[PDB]
Amino acid sequence: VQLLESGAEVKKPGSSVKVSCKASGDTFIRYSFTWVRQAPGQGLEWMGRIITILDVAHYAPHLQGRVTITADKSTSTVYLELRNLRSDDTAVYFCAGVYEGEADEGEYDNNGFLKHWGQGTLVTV
Amino acid sequence: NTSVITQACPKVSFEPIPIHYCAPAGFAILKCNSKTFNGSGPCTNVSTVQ
Amino acid sequence: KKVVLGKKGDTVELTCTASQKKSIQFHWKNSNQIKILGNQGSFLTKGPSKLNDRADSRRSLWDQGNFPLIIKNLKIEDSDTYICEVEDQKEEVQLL
Amino acid sequence: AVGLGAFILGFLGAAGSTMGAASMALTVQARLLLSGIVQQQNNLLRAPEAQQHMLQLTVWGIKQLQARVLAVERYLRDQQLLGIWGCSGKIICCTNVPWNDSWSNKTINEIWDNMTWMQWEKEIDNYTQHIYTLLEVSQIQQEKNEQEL
Amino acid sequence: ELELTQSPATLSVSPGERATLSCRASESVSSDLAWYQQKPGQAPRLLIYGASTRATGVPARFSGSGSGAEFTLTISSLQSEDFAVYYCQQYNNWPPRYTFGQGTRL
Amino acid sequence: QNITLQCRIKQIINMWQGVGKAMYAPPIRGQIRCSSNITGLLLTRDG
Ligand SMILES: *[C@@H]1O[C@H](CO)[C@@H](O[C@@H]2O[C@H](CO)[C@@H](O[C@@H]3O[C@H](CO)[C@@H](O)[C@H](O[C@H]4O[C@H](CO)[C@@H](O)[C@H](O)[C@@H]4O[C@H]4O[C@H](CO)[C@@H](O)[C@H](O)[C@@H]4O)[C@@H]3O)[C@H](O)[C@H]2NC(C)=O)[C@H](O)[C@H]1NC(C)=O
Ligand SMILES: *[C@@H]1O[C@H](CO)[C@@H](O[C@@H]2O[C@H](CO)[C@@H](O)[C@H](O)[C@H]2NC(C)=O)[C@H](O)[C@H]1NC(C)=O
Ligand SMILES: Cc1ccc(-c2ccc(NC(=O)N3CCC4(CCO4)CC3)cc2)cc1
Ligand SMILES: *[C@@H]1O[C@H](CO)[C@@H](O)[C@H](O)[C@H]1NC(C)=O
Ligand SMILES: *[C@@H]1O[C@H](CO)[C@@H](O)[C@H](O)[C@H]1NC(C)=O
Ligand SMILES: *[C@@H]1O[C@H](CO)[C@@H](O)[C@H](O)[C@H]1NC(C)=O
């Protein structure tokens, strides 16, 4: 699987940004996805995780009131939506994921590792 | 709409044990003691248990 | 009986209901009394007929007392009648 | 079994017998007991003995007693509720309401000898409320008449 | 909360040497840890996952061990192409509260 | 002798408790087995 990032964006504080990620090369529904952020000069920050077989998602503690992750099962596209956006959120954003063996058959392994990575999308605020 | 919750998952031992049901005071349970009984209708050998 | 007409080559939803507003055991059968769908409490089963495939229900509405039969990739050859087996309410519908 | 109390349990074994037989059986056991010929044995729990195992006999010790105490209260209650029909303090109460052939057109020998109580109380179940109403009325009229002398 | 830090801020090594990297967690990991290699302009590729299992395509140079909240990654016969920033990831929380550490630079 | 059934251990379970789905934790490392007594069957027949 390859993960394809969307285009760069520029917003003002108080607005919002939604960044897509297209996953392809295998069946989408068997891959778990996460989003990771990296502001310039900073290390990697986990933002959240989405389960695609069961539409369930979780967010890091400071993003709980700001971030929604959606898996569009019909287009194999994962979207990261960040609301109530601030200048502190300038960063390069990116998707990542991992294969869940036969998740379709109910053998999902809740794999927390990231093997497939996107390129990085720059979003400024 | 759906409602989704999550819980901690300690794994636990799971080995079913026999559990029996008992009558409250004032009640008793009738039991069918026939060797042949198709699940319904008259049972010709009945005993009472708690 | 209740008759529902489609466009032949599409999909139809026929319904059975219960006044209990609970998920109860139910079955759907055709005119030859061949099982199409039904449940086993929370689980959905299929009937071993020409409608074993191309068919489903709405598990989420079973607790509302709504037990539909949905036939997909519908053909004119499927325009038979169907019998509900919900409680003793053996209602009949027709697919066209 | 248990849960019904001694009053019921001593009568319950007659559930498979005819009505006539049940009355005779009760009479005989009473005779043997009054005469000191037979004795009644107990079926009560022994109590815990060992402290470490006591839950086993205090739970059931208490439940067995609760069943018996409630059976006593029900027995004594009914024995006075029956005052309405003029049957308080009795097991067998004969009254002045005549039997209706419409309730059941059978002779007393047919009823008492070829039927059990389980059958009898089903054949006339739909007249039970009628009869009970009449029993109350008859008792009221008897009281009315006695107090007029 | 969960945070991962490295012992060195930077690791001073030369090519051909066995580099040693060391991750410490604020919370027990119990082998649910992974290591990633971050190069400028690149995705932080996964090399090690699960105690120390190598991902498919990972050079034999990368290996490691650890337990509790203290884990070690080593790079045998370090190559010039391995002078990357390495990140340590802990994912054993449920509901997930996964984090990456500060990382260390070679 | 010894008819063998192919079995799989799954994490996504349709609940018997009511309508809904649930995820359970992944399999335990070690040897797991059970020896059970078949005491009855559930069978059905069609028209
Ligand atoms: C019908 O009845 C029969 C009984 O007549 C039932 O059969 C029993 O089934 C149970 C469950 O599978 C089985 O119990 C195990 O016995 C093992 C004996 O060595 C135990 O070691 C094992 O415990 C481990 O696993 C548990 C979870 O599965 C853990 O909670 C526990 O802590 C142990 O786990 C540690 O150790 C193991 C082993 O080293 C390691 O893998 C783990 O990672 C961890 O470190 C269970 O107690 C009974 O032995 C079976 N009885 C018989 C006589 O065979 C049968 O299940 C019933 N049928 C149905 C359908 O219910
Ligand atoms: C009615 O059922 C009871 C209970 O099973 C039968 O009595 C048992 O008979 C066996 C021998 O086959 C004895 O070992 C048990 O101790 C008896 N139990 C009791 C409570 O007495 C009884 O025979 C059956 N009667 C009929 C007519 O079928
Ligand atoms: C708590 C408790 C209370 C009462 C009893 C009890 C035991 C035996 C009888 N006996 C009976 O009903 N008989 C029928 C009528 C007859 C024949 C002419 O008189 C005598 C025999 C009644 C109540 C038991 C437990
Ligand atoms: C029986 O019921 C009828 C009414 O249906 C009544 O006229 C008759 O007097 C009753 N007989 C007895 C014995 O109660
Ligand atoms: C079946 O399994 C038992 C051990 O559980 C073994 O002794 C026996 O030989 C096996 N039978 C066959 C046909 O392999
Ligand atoms: C199966 O039945 C035998 C008796 O034939 C008994 O000894 C054994 O314990 C039973 N096993 C289970 C799991 O009930």
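Note that chain C is numbered according to Swiss-Prot, with residues 26-121 shown in order.
Placement of Cβ uses the backbone N, Cα and C atoms for every residue, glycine included.
According to DSSP, C:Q65 (mutagenesis position) is assigned to a strand segment. Sequence-distant contacts (6 or more apart, same chain, Cβ under 8 Å) of C:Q65 (mutagenesis position) comprise C:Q50. One mutagenesis experiment catalogued in Swiss-Prot, C:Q65 to Y, is accompanied by this note: Increases the affinity for MHCII; when associated with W-70; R-85 and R-88.
Under its mutagenesis annotations, Swiss-Prot gives C:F68 to I the following note: Abrogates the interaction with MHCII and T cell activation. Cβ contacts within 10 Å of C:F68 (mutagenesis position), excluding its own Cβ and spanning all protein chains shown: 12.
With a cut-off of 8 Å between CB atoms and residues at least 6 apart in sequence, the same chain places C:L62, C:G63, C:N64 near C:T70 (mutagenesis position), listed in sequence order. For the mutagenesis of C:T70 to W, Swiss-Prot gives this note: Increases the affinity for MHCII; when associated with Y-65; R-85 and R-88. The structure shown keeps the original residue.
Secondary structure at C:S85 (mutagenesis position), as computed by DSSP, is helix. Note: C:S85 (mutagenesis position) has no non-local neighbours, i.e. no same-chain residues 6+ apart with C-beta under 8 A of its own C-beta. Quoted from Swiss-Prot for the published mutagenesis C:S85 to R: Increases the affinity for MHCII; when associated with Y-65; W-70 and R-88.
Where Swiss-Prot documents C:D88 to R as a mutagenesis experiment, the accompanying text is: Increases the affinity for MHCII; when associated with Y-65; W-70 and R-85. A C-beta separation below 8 Å, combined with a sequence spacing of at least six in one chain, links C:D88 (mutagenesis position) to C:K46, C:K47, C:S48.
In sequence order, C:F68, C:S85, C:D88 are the mutagenesis positions among C:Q65, C:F68, C:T70, C:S85, C:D88 whose C-beta falls under 8 Å from a C-beta of chain F.
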